[PDB]
Amino acid sequence: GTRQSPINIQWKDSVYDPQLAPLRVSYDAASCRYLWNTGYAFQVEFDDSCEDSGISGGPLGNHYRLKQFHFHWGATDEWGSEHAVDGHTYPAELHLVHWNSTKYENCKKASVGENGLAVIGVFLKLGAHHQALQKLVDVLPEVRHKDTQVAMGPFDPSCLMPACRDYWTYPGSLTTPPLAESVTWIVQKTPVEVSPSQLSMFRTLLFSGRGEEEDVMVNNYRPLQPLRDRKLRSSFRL
Ligand SMILES: [K+]
Ligand SMILES: [Zn+2]
């Protein structure tokens, strides 16, 4: 593929696009359903029945419905994020996945189709405790094994995003099989602070299933891929 993700977001390749319309983010917290261990990461699933929960504007042709969000992290605080910024890797990265409900019938089909997905990437860095994230951390002990799940109460994913919403956008792909190049990436420039214990709890999950030899879930990120001739745009002046 020539549009693979993640990438090292570099100043030299960035071009400011002042024409980008305001990115509108509005989720229905009441649509949250459960959290589960996918065998690769932990993920929060939503009921994407309504079309009033997701994002629009920015580099998107229309509204994309929120389906789920998940995290990627490392064995220690020194690495873990998928994308890098001018060579710098963060301890973890949050991915909010939305699908094109205008061009596609459902997430599944949109996930492998052109312009099927819009994924927001958020970097997590060490700092102050993050209250919203803690609601998720609290139940991680319930989903240690692969495929296990736990019910979720309402949860607004916007609470996991930085106040400053500057972002970079580029056409990319999924970072897990089938690695389809169906994603319009929106990577937030401003990392979000989380306490040391929150990242430590991420590392208590397992890749392995119940009754199997424990295989610790860490370093669940894909290595950096070349930008190639892709257009990397910034929503903010460089
Ligand atoms: K399950
Ligand atoms: Zn991801």
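Using Swiss-Prot numbers, chain A covers 55-292, in order.
Using N, Cα and C of the backbone, Cβ positions are placed for all residues, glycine too.
Pulled from Swiss-Prot, these are the features on record:
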type	residues	note
BINDING	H124, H126, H149	Zn(2+) binding site
MUTAGEN	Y94 to A	No effect on carbonate dehydratase activity
MUTAGEN	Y94 to H	No effect on carbonate dehydratase activity. Enhanced proton transfer due to removal of the steric hindrance of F-95; when associated with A-95
MUTAGEN	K121 to C	No effect on carbonate dehydratase activity
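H124 (Zn(2+) binding site) carries a strand DSSP state (E or B). Counting only residues at least six positions away in the same chain, the Cβ atoms of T92, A95, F96, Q97, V98, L148, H149, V151 sit under 8 Å from the Cβ of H124 (Zn(2+) binding site). Checking the recorded positions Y94, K121, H149 against ligand 2 with a 6 Å cutoff on the Cβ atom leaves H149, in sequence order. Secondary structure at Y94 (mutagenesis position), as computed by DSSP, is coil. Sequence-distant neighbours of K121 (mutagenesis position) (same chain, six or more apart, CB under 8 Å from its CB) are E99, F100, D102, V151, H152, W153, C161, listed in sequence order.
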